[PDB]
Amino acid sequence: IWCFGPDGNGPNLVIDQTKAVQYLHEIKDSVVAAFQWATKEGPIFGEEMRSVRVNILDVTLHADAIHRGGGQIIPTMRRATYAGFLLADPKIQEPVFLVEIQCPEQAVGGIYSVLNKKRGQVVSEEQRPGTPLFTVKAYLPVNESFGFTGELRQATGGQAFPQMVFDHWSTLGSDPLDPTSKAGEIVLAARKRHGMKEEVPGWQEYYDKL
Amino acid sequence: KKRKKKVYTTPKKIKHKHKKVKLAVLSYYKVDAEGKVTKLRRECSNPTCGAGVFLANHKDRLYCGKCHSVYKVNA
RNA sequence: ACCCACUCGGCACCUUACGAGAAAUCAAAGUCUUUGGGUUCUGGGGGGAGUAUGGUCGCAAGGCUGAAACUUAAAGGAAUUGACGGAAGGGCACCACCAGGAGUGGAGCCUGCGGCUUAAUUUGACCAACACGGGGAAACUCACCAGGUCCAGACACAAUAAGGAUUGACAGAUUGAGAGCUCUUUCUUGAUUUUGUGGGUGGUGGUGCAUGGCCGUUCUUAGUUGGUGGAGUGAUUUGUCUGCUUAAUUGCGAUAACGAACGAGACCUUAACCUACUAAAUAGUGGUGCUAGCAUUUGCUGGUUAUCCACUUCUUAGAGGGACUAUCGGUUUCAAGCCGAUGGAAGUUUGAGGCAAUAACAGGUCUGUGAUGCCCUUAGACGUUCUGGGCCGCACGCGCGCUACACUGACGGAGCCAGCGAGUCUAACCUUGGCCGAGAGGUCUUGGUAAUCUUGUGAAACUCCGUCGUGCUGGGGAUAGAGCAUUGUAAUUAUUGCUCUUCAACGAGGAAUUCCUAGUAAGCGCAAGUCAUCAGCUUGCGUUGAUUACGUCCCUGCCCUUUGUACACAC
């Protein structure tokens, strides 16, 4: 284990299968220099990687470290990480919330119905034993429970009262290569908000042959 | 030369902990109403075994414990 | 016209610097820290930038005038040392050439490096790596891989614990396995031990770019230094050199240098000379000496200090002696030397080595070291071990070697001469002789702890005679097949040798390149390190034994003088 880019803490590992290579000693300084770059900003639409692993099966180097130095290490691995991460069908992971919606008896009927509106869902349909005030945790792809503070009030009566909180991530693979998949199109909004190529580059341009 | 981790294709092997008998010595001698004691396990016939070596019982023979010989009950 | 001697003015020039200057340098750049003759212009770190803009002049090109923002800690001058030059001159070197020799590269094979491959194909090294790590690895080696084992957890503390901390356990199973490793049923021993915490300990683990030491290279070249003195403000320089000469900073000689020192040399060892000294059954020789044989005018041999005596010329090894360029002629400026001849064992530093200067190189080595810091690990161990595999795998390139591509050969028979070694009783070493055996080898004994026994190491080229007869042939032995032996427990991924079967490319080699000037290269063999067996390797020893030249700096490098430089990490 070498580093945990970005920042030396992100869930990205420099795994080496290199078991018969000599010059790993003087390149571990600059291998890790650009490993954190490709995980700070990404290939598809340019943000932080998460649970992305780099398994260096092998490395080929020079004799001396001159053309094996920083001028020829950062760029060359900026195309190597972009290869494997694209060869394993890069996907999307979306943060969710730790909501606990205070509610009456059947506001869950409102809540449980308005939770699964935009690909979100429910963790559990739990409740408070002491009162008919039910509490629900849910998956919400941070998109988006704008306060439905009217919708649950249209079913139950005079106690509806939504309050939510926030939690960790959540992943679902939608194959973002084509501008047809649902998560392959949400990236488009983030794309033109960056101002770069509309199309996602495939792995062919980032991966070579024999 | 760069080394590598030694792979474990089998789970760990646990060193055997001795069966700590609790006053089993009280179960090798039997006394009567007059206190007359008599050995319950046989003794090793080899000279360098002991008068109380108490050959371990088994299914179909008698193992010493110290001299590591083989005895048969019916010989 | 010129010559001589003046004088004014001009371009200058040569020496010295008294003087000045940072110095180069200068006769003005002097009369300036002892600072003031008159007077105009310009400069105030480098870039930005002579830029923007404004202005003016010009047909324009552009000129003149002319910033700032921002940016930087140096830019720059002159010399010194070094380095380098596709700069000059001068020396040196068969790790360069001339004249040549032998090759390598081309065929095959051994072996090393890379690369491909795998479980590993462990590894370091890239003129100064690549038959190197003494590295010719079955196990070990061994550092890797698939596995199985021990704690080799010192010491201190806490915990457990004689109502037992504990270790061992025959049989089955597991298990590569006759590891009670651990399970299956329960015996042996007894605070030895078990768990944790600190501390170690061990590691062919990493770090040679943290190092010591060692070694190699620069550099086998002749170079390095300080004392005093001289020049400079100084770094530095002279000394330490123009020339000649030497293998040489070896000397002659010239000198702002003198006297010195280390390296070279001197030193020592080896080799050849010594009819001279000393000797000797572990060396030999002479004795119609001892005895016997041979052939018979008498020569050759066997036991001859143990069957005798005399000796050291051969052998050995102590002390020495011998050449120091000795004598004669030539050369040079007498000279250092050089050249030739004579004599001489020896006339090339007599031959050949050993040791071999300051300074370094990030040369290599932590994988030689119980040399060694730091870091890594330390019980499911990277420590220690046992089994098996790997280091040797193979489309390929290169290196070092061996075999050869033939008649100055091969084959067969015969003649048949060394040295340098080594060798076991603190044990299976070296083995003679006889026997078995085509061989390989086995065998009984002998001798040797060693000038004695192997051993006169009877070795091979070579010599003679015969076969082959220009046919990639009888050269060649590559790959492969079968069997017999030794060593090792173990020969399979052939150990090696031996027997027979096969005779592949190879008709002498393109660029290129290696090494070499006399007992020389090269042909030839032997010994030894390796080692239980394995020598195509290597150190030495010898056997046969050339050609060519006694030089040059053209090529390649190195060194010196001058020179140039904006480099100093030094092209």
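Heads up, chain A uses Swiss-Prot numbers, so what you see runs 633-842.
The deposited model was determined using electron microscopy, 3.0 Å.
Cβ coordinates are placed from backbone N, Cα and C, and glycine is handled just like the others.
Experimental mutagenesis is annotated in Swiss-Prot for A:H694 to A, with the remark: Abolished ability to promote translation elongation. For the mutagenesis of A:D696 to A, Swiss-Prot gives this note: Leads to conditional growth defects, sensitivity to translation inhibitors, and decreased translation. The structure shown keeps the original residue. For the mutagenesis experiment A:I698 to A, the note given by Swiss-Prot reads: Leads to conditional growth defects, sensitivity to translation inhibitors, and decreased translation. Where Swiss-Prot documents A:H699 to N as a mutagenesis experiment, the accompanying text is: Leads to conditional growth defects, sensitivity to translation inhibitors, and decreased translation. What Swiss-Prot says about the mutagenesis result for A:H699 to D, E, L, M or I is this: Prevents post-translational modification of this residue to diphthamide. Results in a functional protein that is resistant to diphtheria toxin and sordarin. Record note (Swiss-Prot), mutagenesis A:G701 to R: Prevents ADP-ribosylation of the diphthamide by diphtheria toxin. The unchanged residue is displayed. Quoted from Swiss-Prot, the note on mutagenesis experiment A:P727 to S is: Causes resistance to sordarin. Here Swiss-Prot notes a mutagenesis experiment, A:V774 to F, with the remark: Causes resistance to sordarin.
Feature map: annotations from Swiss-Prot on the structure.
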{"residue": "A:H694", "record": "mutagenesis position", "Cβ within 10 Å": "11"}
{"residue": "A:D696", "record": "mutagenesis position", "Cβ within 10 Å": "9"}
{"residue": "A:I698", "record": "mutagenesis position", "Cβ within 10 Å": "9"}
{"residue": "A:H699", "record": "mutagenesis position", "Cβ within 10 Å": "11"}
{"residue": "A:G701", "record": "mutagenesis position", "Cβ within 10 Å": "15"}
{"residue": "A:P727", "record": "mutagenesis position", "Cβ within 10 Å": "15"}
{"residue": "A:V774", "record": "mutagenesis position", "Cβ within 10 Å": "13"}
To the nearest whole angstrom, state the Cα distance for the pair A:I698 (mutagenesis position) and A:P727 (mutagenesis position).
43
Alpha-carbon distance [A:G701 (mutagenesis position); A:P727 (mutagenesis position)] in Å:
38
